[PDB]
Amino acid sequence: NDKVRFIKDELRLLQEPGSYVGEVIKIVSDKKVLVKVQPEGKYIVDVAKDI
Amino acid sequence: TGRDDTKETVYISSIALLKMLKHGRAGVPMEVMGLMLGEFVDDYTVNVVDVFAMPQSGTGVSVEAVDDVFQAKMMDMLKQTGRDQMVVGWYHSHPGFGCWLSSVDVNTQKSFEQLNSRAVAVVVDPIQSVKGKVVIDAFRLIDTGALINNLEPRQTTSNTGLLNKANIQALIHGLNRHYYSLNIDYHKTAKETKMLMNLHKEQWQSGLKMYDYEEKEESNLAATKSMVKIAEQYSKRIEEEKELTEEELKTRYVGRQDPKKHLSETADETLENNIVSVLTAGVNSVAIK
Amino acid sequence: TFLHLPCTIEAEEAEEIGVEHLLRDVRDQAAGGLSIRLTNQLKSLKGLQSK
Amino acid sequence: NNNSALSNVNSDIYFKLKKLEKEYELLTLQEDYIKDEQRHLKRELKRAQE
């Protein structure tokens, strides 16, 4: 049972959309941060609920 | 208000499904323009017997992509065979985007909404359908004035109350201001069930056939040899494994692509084959002679 | 006269996707594990006799 | 010390323990059920890999 749920779990997250990676250039006081994505422009984007 | 405005459970038959996928996968890149023909009952149940691809166009999706000659032509000939049904909405392909209605798709939607206010717009993306429900979803206009005054949820009774959406983006932006989303279900009979599973009288035929023994003997040797080689890996593993930390065991002596595990599966596989090979052989020897 | 030919199903790509999806049964025959083929062997024998 | 009570045992066999012997057949029924469950999840392994 655990083995079937995990394979479905691997599959699940592949169906979910991709992910990226940038580096924070500066901090905004609107509860946001300014990120620069490595092949892409700057974005000011909301932050995760855990930080 | 004057309607219940509760989002319909969409039961698209298995006959209809097959049609809908076929027409959108064909037309890629391109948006394919069709209509849904069924019968609306209740205040929450639509049953879609069949769908029609109206002829493909180079204007994309618009109200200036409805063709009433072509619409009528379909209708008139259903009557004549007695298979008559009425529109309950319309469908279309996105050739490489997620499921949402644009503003321009909302106005196509609007033409049918005059006809009946339980008009569904179904978006198919067939480059991402490797499963039959995935990346297909049905949407329905809500009244604009229900939005202003915040009566927008009221689809949460007469339904399962579960609602699986897909994506951030355009979806949540149109959900808010235009439409209410609800899952497409798929419905089928037991006559259809037998039709798919069954594979003629050549299905039983495969199960008494024997094969060239060059390939059988070859199959055996390959598996046999394979288990010597990863079984030296297994020797290393169970020579050690006297040291604490489970993770540390998996780096050092292996436990990531674990040798005991890989051997056991391959050993079982060829063992099951050869139980079959002798059974199917001994069956034929007695049976046919 | 009418002469019989092979009446095969092989399916289209398009068709395959709706067919598996609707399916939630373990199939008449699929020929997967050993369990399916042990059933199958005995089914074949009844098959040969009927023709 | 010496002696006990032999009626204390004889009483429990017909009363309480007869009910519990029957209860042990309902856990035996559980065994047959999870014999199929264990095979069913082997079939479901095949389908998740495919």
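We're sticking with Swiss-Prot numbering for chain B, so the shown stretch reads 18-306, in order.
Heads up, the Cβ atoms here are built off N, Cα and C, so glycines get one too.
Annotation comment: Swiss-Prot describes B:27-162 as domain 'MPN'. In terms of DSSP helix, strand and coil, the domain 'MPN' (B:27-162) has 45 helix, 42 strand, 49 coil.
Its Cβ placed at the centre, B:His109 (mutagenesis position) has 22 other Cβ atoms within 10 Å. One entry in Swiss-Prot concerns the mutagenesis experiment B:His109 to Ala. Its note says: Stabilizes ubiquitin pathway substrates; when associated wirh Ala-111.
As annotated by Swiss-Prot, Zn(2+) binding site applies to B:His109, B:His111, B:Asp122, with the evidence given as sequence analysis. Taking a C-beta cut-off of under 8 angstroms and a sequence separation of 6 or more, B:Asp122 (Zn(2+) binding site) has the following same-chain neighbours: B:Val78, B:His109, B:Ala138.
Looking at Swiss-Prot, the entry for mutagenesis of B:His111 to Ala says: Stabilizes ubiquitin pathway substrates; when associated wirh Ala-109. There are 20 other CB atoms within 10 A of the CB of B:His111 (mutagenesis position), with all protein chains counted.
Every protein chain considered, the tally of other Cβ atoms within 10 Å of the Cβ of B:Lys208 (variant position) stands at 7. Where Swiss-Prot documents B:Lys208 to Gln as a natural variant, the accompanying text is: In strain: NRRL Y-53.
Quoted from Swiss-Prot for the published natural variant B:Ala239 to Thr: In strain: NRRL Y-53. Within 10 Å of the C-beta atom of B:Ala239 (variant position) sit 11 other C-beta atoms, taking all shown protein chains into account.
According to Swiss-Prot, the natural variant B:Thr262 to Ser carries the annotation: In strain: NRRL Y-53. Within the same chain, no residue at least 6 positions away from B:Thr262 (variant position) has a Cβ under 8 Å from its Cβ.
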Quiz item: Cα of B:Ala239 (variant position) to Cα of B:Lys208 (variant position): how many Å, rounded?
Solution: 44
Quiz item: For the Zn(2+) site given as B:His109, B:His111, B:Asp122, which other residues of the same chain have their Cβ within 8 Å of the site's Cβ centre?
Solution: B:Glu48, B:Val78, B:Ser110, B:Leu118, B:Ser119, B:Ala138, B:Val140
Quiz prompt | Alpha-carbon distance [B:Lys208 (variant position); B:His111 (mutagenesis position)] in Å | solution = 33
Quiz prompt | DSSP three-state assignment (helix, strand or coil) for B:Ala239 (variant position) | solution = helix
